[PDB]
Each structure stands twice: as C-alpha cells, then as structure tokens.
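Here the structure comes first, spelled out in structure tokens, and everything after it is commentary.
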Amino acid sequence: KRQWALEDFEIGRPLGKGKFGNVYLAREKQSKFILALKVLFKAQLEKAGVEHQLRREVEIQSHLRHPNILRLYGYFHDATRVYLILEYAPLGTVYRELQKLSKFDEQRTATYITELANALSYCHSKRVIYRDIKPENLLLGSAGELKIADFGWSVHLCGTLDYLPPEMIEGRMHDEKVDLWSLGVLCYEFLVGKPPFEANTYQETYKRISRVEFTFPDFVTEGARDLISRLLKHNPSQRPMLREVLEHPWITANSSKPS
Ligand SMILES: Nc1ncnc2c1ncn2[C@@H]1O[C@H](CO)[C@@H](O)[C@H]1O
C-alpha cells in the first residue's frame, strides 16, 4: 500500500471507453507488472455525487479478494484526474463475447452462473451487496474464468432498468436477494442473447419488470427455465439461496466449476 503516480506506469492501448473515463492497458515500470489503469477526471465526477460514491466503491473493492472478483490494486490522483489501478483481464468482457457469439451454450452459461454465485456468496459474507451486474461489467481471465469488475454501486433512477430487480425500481427497500434476481437475468441473457425484460422504452421495461413479464424461446431447456423462474420471482423471499442455485441439477449437469 503505497502512493502511486502516473510516472510509475507506461500506458498502452485503451481497453475500454466510458463517459466517466477510459480504461488503458498499462505496465508498472519497476516490476514490469501488467494491469489495467482506469482514468477518471475529477470534474466529471464532482458534477454528480459520485465523488463520495467512488471513494466507498474503492474502499470496498480493495479489501475483497476472490478468484471471480476483479482485483483493485490501488488508487491515486493528479491535479485534474483520478486513476484506478486494476487487474487486467486478457479475454475481455462477457459482453463482447456475447455479441460475438450471440448466445452461450448451457455448459458455458452454467459455468458462468456458478462462478458468479461463488463470487456473490463471498460478497455477502463480507456484508457487501452488489445490486448492478451486467455483461459489460463481467471480465474474463486468461483461463476464461468470469470476474466481477465494477462495484461502483456497492452497499451493505436515470440509467437502464434491464438488470434491476422489481424492489429497487419500485422504491421498496432491498436485501441480498436483489443479487439473486441479477443471477436470473444474466442466466436468461446468456442463453437467449438478450435480457428477459428488454424493451424499446424505459417505461415499457419498468412495467415488464414490475409484472415480471418474460417468455422463453423454444430452444431454452426445461432445466434452465426452472432455474430462471425460481430466480425471477417478484417477491425477494421466494428467490432461492445461492447454495440452492449451486445445487440446482441444471447447474450440476452442465457446470465445469464447483459450488
Ligand atoms: N481490467 C480490465 N481489463 C480489461 N478490460 C477492462 C478492464 N477494466 C475495464 N475494462 C473495460 O472497460 C469497460 C469500462 O469499465 C469495461 O466494460 C471493459 O470493457
């Protein structure tokens, strides 16, 4: 845990683009360590109340260590900018992989779900609840293992509703179960190629989520449908435990990874 400066890193190609900031491949000069460096201008941040939100997000991230959670090594700032030192994921985002492939097979989906659940169980133990997870925020390691990247929204709406649970959008207070819903949405999107509540309109998506209106294409197997339906209950209480998800026969049948 030391203070870092831009002089310390050689900066490479951009890994990703974002309005808040851009992510660059970087190499630490002393160790030749390869990593992603995330650059945020203070001003863009200050304009919105993120400045407190970013500091808590950084605080939460630094402490967490899991195979399926993207590591944050450190942070530093320059007169006009904030820089996040992040683990680098060679195989990139699941999002890019999904739009390259268009859908995932059950074996790849089940494996991703299992890794997600494991990562989620670990977060809950630390009293960290995630709330926002989407293929854009999922990264792949050299082994091809899923990693949870952001945490920029972590706790113990003008933005997209696609992955938000009914309780959060309706203004009801929310608990861990919120993550179980996220798992159900992701599992659907992996298999089908689109999130279950996708719509032309924020207002339209609101209603679909609120009513929990989703249908399955023919190719989705009964095993998957059962898992999704359990995950996607309107009442958080009905939603299964992570352990229950890990033990689901469909997960068990098709997963590479352990519970
Ligand atoms: N460590 C990283 N390795 C690879 N791509 C990353 C990394 N951090 C962020 N990104 C990319 O930048 C985007 C913005 O966070 C991500 O969705 C992803 O595409």
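Note that chain A is numbered according to Swiss-Prot, with residues 125-280, 289-391 shown in order.
Recorded method for this deposit: X-ray crystallography, 2.6 Å.
Cβ atoms here come from the backbone N, Cα and C positions, even for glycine.
For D256, the entry in Swiss-Prot reads active site, proton acceptor, with the evidence type experimental evidence. Under the heading ATP binding site, Swiss-Prot lists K143, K162, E211, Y212, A213, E260, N261, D274. For the mutagenesis result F165 to A, the note given in Swiss-Prot is Decreases the interaction with phosphatase type 1 isoforms. Record note (Swiss-Prot) on the mutagenesis of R205 to A: Reduces ubiquitination and proteasomal degradation. Experimental mutagenesis is annotated in Swiss-Prot for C290 to A, with the remark: Enhances stability; when associated with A-393. Experimental mutagenesis at this site is recorded by Swiss-Prot as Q335 to A, annotated: Reduces binding to MYCN. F346 to A appears in Swiss-Prot as a mutagenesis experiment; the accompanying note says: Decreases the interaction with phosphatase type 1 isoforms.
Across the structure, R205 (mutagenesis position) and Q335 (mutagenesis position) are spaced 36 Å apart at their Cα atoms. By a simple count of nearby Cβ atoms, those within 10 Å, the most crowded of the recorded positions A213, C290 is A213. Here the CA atom of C290 (mutagenesis position) lies 18 Å from the CA atom of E260 (ATP binding site). The number of other CB atoms found within 10 A of the CB of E211 (ATP binding site), across every protein chain shown, is 16. Of all the recorded positions listed here (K143, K162, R205), the one with the fewest other CB atoms within 10 A of its own CB is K143.
If you check the recorded positions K143, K162, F165, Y212, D274, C290 against the residue listed as 'active site, proton acceptor', the ones with a Cα inside 10 Å of its Cα are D274. Closeness to ligand 1 is met by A213, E260, these being the recorded positions among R205, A213, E260, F346 whose Cβ falls under 6 Å from the molecule. Set side by side, the recorded positions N261, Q335 differ in how many other CB atoms lie within 10 angstroms of their CB, and the most is found at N261. Under the three-state DSSP scheme, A213 (ATP binding site) falls in the coil class.
Cα separation, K162 (ATP binding site) to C290 (mutagenesis position), rounded: 23 Å. Using CA atoms as reference points, the binding-site residues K143, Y212, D274 were checked against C290 (mutagenesis position), and the closest is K143.
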